[PDB]
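**Student:** I'd like to ask you about the structure that follows.
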Amino acid sequence: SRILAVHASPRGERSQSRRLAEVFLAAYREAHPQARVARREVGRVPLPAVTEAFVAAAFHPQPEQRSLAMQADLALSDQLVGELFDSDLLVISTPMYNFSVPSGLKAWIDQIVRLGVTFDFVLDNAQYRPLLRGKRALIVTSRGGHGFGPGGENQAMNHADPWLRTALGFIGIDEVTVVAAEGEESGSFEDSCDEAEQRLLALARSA
Amino acid sequence: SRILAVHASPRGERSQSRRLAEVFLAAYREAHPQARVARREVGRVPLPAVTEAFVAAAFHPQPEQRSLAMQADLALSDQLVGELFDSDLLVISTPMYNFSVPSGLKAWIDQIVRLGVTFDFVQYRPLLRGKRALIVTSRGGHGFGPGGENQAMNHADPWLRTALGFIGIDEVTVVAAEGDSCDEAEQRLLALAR
Ligand SMILES: Cc1cc2nc3c(=O)[nH]c(=O)nc-3n(C[C@H](O)[C@H](O)[C@H](O)COP(=O)(O)O)c2cc1C
Ligand SMILES: Cc1cc2nc3c(=O)[nH]c(=O)nc-3n(C[C@H](O)[C@H](O)[C@H](O)COP(=O)(O)O)c2cc1C
Ligand SMILES: O=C1c2ccccc2C(=O)c2cc(S(=O)(=O)O)ccc21
């Protein structure tokens, strides 16, 4: 089995989303000594935004005719997509930043949603089709505040993990589990972290 | 009379969101000859993401004691916030990219939501007053607007409303072109500009 872990917090040792995700990965490895884990850093590394050159290349009507310069514009995207194609399970760790995700993780999504590679379309009278099959995802997220989850007072303000679900679903990753810790700013954060940890150990050991 | 225009499409001449917003701006200037427009590019220029250094500086409990290095970490943020302070009307142009906004615009928001500057806590409260915003957005698909089949999937302009509302900008208008709609948007913008 093959895991791709995408870490989105810019924090290091102090990132709770990174820490929780790494609890999961360690527990998974304990149960699956032969599994391979690849990490793609998008929080502590600036992941480039989509440019006009990326757009021209990624939507070129005859992709085989792309110049070597166009291929250079897509080289990073190709690498990021390949990582996902090589994986069975995608783990994304992310803070909530201003009701969404850190910009680096948005840039990652923007590199991996690719016409003819992770989705396609046909024209009837465009009808989109996902191209990733057989994958699952786990989103591990930390939030300073409270009530962003289902039934929460602030649920409507959450454009972080629900948005990720939609973006991933578009390319075919429909089986998505979310594990959230809340209260990081106040610090019953211990309880929320403890609950997230236990949930992640159960998930790792059953996978 | 003072406008801050934040353009988020990485495309230049070819950008429809940029073009529609510039139609608005030109019409607004004609109607208000004294207006000033500041342009802050976040689509064609790589605006840095929040770093752990940013977080340490921005959430410093005693900001008057920030070192010169920490102030450097916030210098771009201060400039971006300052542009917003100086404006009466914020115009944001943006495509929808993968059900949200291009990453540069997320980066811009992450720089301008600032503890003790654009919001505070006691409960979080907004600190900007007297501003309004116009979001001009373009989408390749359809049904992402109010009452649309895909409304629940729109994490672009509804998310911008939430973030902008948190810092105190709650008079927000959205003009969207989807898929004709552009011509409808263009006519809506000319009317708004007058
Ligand atoms: C730039 C920034 C924006 C944030 N925005 C939110 C937010 O919108 N809602 C929230 O509950 N917490 C917010 N927080 C608090 C973080 O979500 C929380 O500290 C989280 O645990 C950080 O993830 P990490 O520990 O993996 O770095 C924000 C923190 C920062 C630094
Ligand atoms: C990377 C990328 C992602 C896109 N994602 C979406 C999307 O999620 N939904 C949609 O309706 N259109 C999507 N589109 C189509 C654009 O929103 C549309 O072409 C838009 O008008 C571009 O704005 P612009 O002309 O100002 O650059 C996407 C286009 C690109 C290049
Ligand atoms: O609806 C679209 C969409 C939906 C969900 C994810 C991505 C896209 C997209 O890239 C797109 C592009 C274009 S294009 O004009 O750039 O080809 C049109 C529509 C869409």
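Just so it is clear, chain B uses Swiss-Prot numbers, and the residues here are 2-123, 130-186, 196-210, in order.
Per the header of the entry, the method used was X-ray crystallography, 1.8 Å.
Including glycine, each Cβ sits where the backbone N, Cα and C put it.
When I checked Swiss-Prot for this same protein, it listed these features:
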MUTAGEN   B:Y131 to F  2-fold increase in specific activity towards methyl red and 20% decrease in specific activity towards balsalazide. 2.5-fold increase in the kcat with NADH as substrate
**Student:** Show which residues of the chain containing B:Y131 (mutagenesis position), separated from it by at least 6 in sequence, have their CB under 8 Å from its CB.
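**Tutor:** Correct list: B:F120, B:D121, B:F122, B:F173.
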**Student:** With 6 residues left unmodelled between B:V123 and B:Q130, could you check how far apart their Cα atoms sit, in whole angstrom?
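**Tutor:** The gap of 6 missing residues is bridged by a Cα-Cα distance of 5 Å.
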**Student:** Round to the nearest Å and tell me the distance between the Cα atoms flanking the 9-residue gap, namely B:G186 and B:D196.
**Tutor:** 9
**Student:** Please state whether DSSP places B:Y131 (mutagenesis position) in a helix, a strand or coil.
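**Tutor:** DSSP assigns B:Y131 (mutagenesis position) to strand.
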